[PDB]
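**Q** The structure is given below, and queries will be raised subsequently.
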Amino acid sequence: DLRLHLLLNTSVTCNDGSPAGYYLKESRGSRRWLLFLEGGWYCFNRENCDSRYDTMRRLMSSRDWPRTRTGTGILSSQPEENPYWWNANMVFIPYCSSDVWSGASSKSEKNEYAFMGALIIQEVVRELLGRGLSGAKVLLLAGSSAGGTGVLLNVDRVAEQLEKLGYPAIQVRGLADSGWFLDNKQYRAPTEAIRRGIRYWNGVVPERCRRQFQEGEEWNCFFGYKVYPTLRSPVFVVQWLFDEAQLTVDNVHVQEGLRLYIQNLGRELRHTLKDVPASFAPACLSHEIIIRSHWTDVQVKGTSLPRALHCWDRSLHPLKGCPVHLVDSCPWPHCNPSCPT
Ligand SMILES: Cc1ccc(CN(C)Cc2ccccc2)o1
Ligand SMILES: *[C@@H]1O[C@H](CO)[C@@H](O)[C@H](O)[C@H]1NC(C)=O
């Protein structure tokens, strides 16, 4: 199991002012570190954050967190469950900031809630350097859903943090799972909700992307195909072609009109990944995968996701029989027989 540590700097807080934290299982024979960002949507004004505090409070507060968590999927220490990185040092960072890991605002006389996701990541990294991270060869920042978008927003800032602190030898990389969305036309909106969120959170985006889109337009950097070309750290993108959260925001729940909509969505997502050299994108209706225990089951062109990630590792030392770019071409959900049931 992974053991809970609340942050020693208690000014870095969850939404309600309680300390943020992380779950850790050390592997003293390994110089690889996996830091995973939890997901779970977000809230963008006082009224909908109040609702979330009533019935999704573990995503806003550490008051009720358990002392341990079992590592699953890519966070498992068993080679049978995790062929990729079973011997790595494992970290799970709970999502308690409701800001897609972008915020830098404290609770105050003028703010009912604190939104400190970007600062939580920074503080976890700093405290881990005293526990063994200082000796690392590779730090893989991973995440699912809102945490997958969080990887895209934060991987280059972690790389800059470690450089400025005097650790140029640690290679920082990103793994974004189910966080690559389209700002597309709905079947019957994310952009306006994210625009309001950034102002409510004092949200921050990567510097090069901010400089392209400029003031008032930072919401663009929450969309994978717009922020990814601005990033310097290596990033592997995992994305279902028919993501259930994408379909929810598109108001989709089969006649000709809906058939054409769904096929066009799959084609648009394929297009945005054409020039992403490390990626895994199966033609399935699902959401998240990398901390699911049966993440080993799905394959594209005969290659599993743990295998693709291992091939990525080798590429960062094309490879015969070890591909890193894997995108399905068939045009309908479950045209891949290995899709989750
Ligand atoms: C279960 C879950 C957590 C987060 C999400 C994705 N959801 C579309 C939120 C989002 C993320 C990034 C950008 C815009 C919106 O699903
Ligand atoms: C705690 O975190 C805050 C916000 O990031 C920072 O301003 C402060 O310097 C930190 N305290 C210490 C002792 O590092």
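Chain A uses Swiss-Prot numbers throughout; the residues present, in order, are 88-275, 286-350, 356-419, 428-451.
Recorded method for this deposit: X-ray crystallography, 1.5 Å.
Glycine residues also receive a Cβ, built from the backbone N, Cα and C atoms like all the rest.
Annotated active site, charge relay system per Swiss-Prot: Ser232, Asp340, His389, in sequence order. Among the mutagenesis experiments that Swiss-Prot reports, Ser232 to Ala is described with the note: Abolishes enzyme activity. Unable to mediate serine depalmitoleoylation of WNT proteins.
Map these features onto the structure and tell me what's around them.
**A** DSSP assigns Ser232 (mutagenesis position) to coil in the three-state reduction, outside any helix or strand.
All protein chains included, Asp340 (active site, charge relay system) registers 25 other Cβ atoms within 10 Å of its own Cβ.
Secondary structure at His389 (active site, charge relay system), taken from DSSP and collapsed to helix, strand or coil, is coil. Applying an 8 A CB threshold to same-chain residues 6+ apart, the list for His389 (active site, charge relay system) reads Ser232, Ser265, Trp337, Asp340, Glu341, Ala342.
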**Q** At a 10 Å cut-off from the C-beta of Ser232 (mutagenesis position), count the other C-beta atoms across all protein chains.
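**A** Taking every protein chain into account, the count is 23.
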**Q** How many Å lie between the CA of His419 and the CA of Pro428, given 8 residues are missing there?
**A** 12
